[PDB]
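Heads up: the structure comes next, in structure tokens.
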Amino acid sequence: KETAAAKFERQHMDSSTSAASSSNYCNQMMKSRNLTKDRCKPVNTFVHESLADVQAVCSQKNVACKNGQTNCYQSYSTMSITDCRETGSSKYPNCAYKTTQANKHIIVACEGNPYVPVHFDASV
Ligand SMILES: [Cl-]
């Protein structure tokens, strides 16, 4: 079974680019991060910062998570992110995503020792 921290890395980290450079970014990344294997994951955000910078959020601003848990943290800085969401043309096995690039604060839930991100809650 994949660890929670490793699942977060796979689903949400893309430190190899500064930003989505095209409309096809999400189609490509959703496929390659194995988020379309058996069904199309409906919504998923990638963060274009170093892993260290995203881990560091777990010692930044403590805020409520949407679900009411208290282990969420909001980045002090905005970060380069890309939201990927299925479009109306999407139909497994031919998933199709809209790519929306933005610079926003991220909110992550953190757990463990080391205390690291395990869920992507939202951007602001
Ligand atoms: Cl997400």
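The residue numbers of chain A are those assigned by Swiss-Prot, with the residues present covering 27-150 sequentially.
Looks like X-ray crystallography, 1.4 Å, at least that's what the header says.
Just so you know, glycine gets a Cβ as well, placed from its N, Cα and C.
What Swiss-Prot records for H38 is active site, proton acceptor. In the structure as shown, the Cβ atom of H38 (mutagenesis position) sits within 10 Å of 19 other Cβ atoms. Secondary structure from DSSP puts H38 (mutagenesis position) in a helix.
Counted within 10 Å of its Cβ, the other Cβ atoms near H145 (mutagenesis position) come to 19, all protein chains included. Annotation comment: Swiss-Prot describes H145 as active site, proton donor.
What Swiss-Prot lists as substrate binding site is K33, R36, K67, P68, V69, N70, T71, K92, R111. In the three-state DSSP assignment, the secondary structure recorded for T71 (substrate binding site) is strand.
In Swiss-Prot, a mutagenesis experiment is listed as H38 to A, annotated with the note Loss of activity.
As a published mutagenesis entry, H145 to A appears in Swiss-Prot alongside the note: Loss of activity.
Around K67 (substrate binding site), a 10 Å sphere centred on its CB holds 18 further CB atoms from the protein chains shown. Around the Cβ of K33 (substrate binding site), the same chain contributes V144, each under 8 angstroms and 6 or more positions distant in sequence. Nearest Cα neighbour of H38 (mutagenesis position) among the listed binding-site residues (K67, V69, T71, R111): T71.
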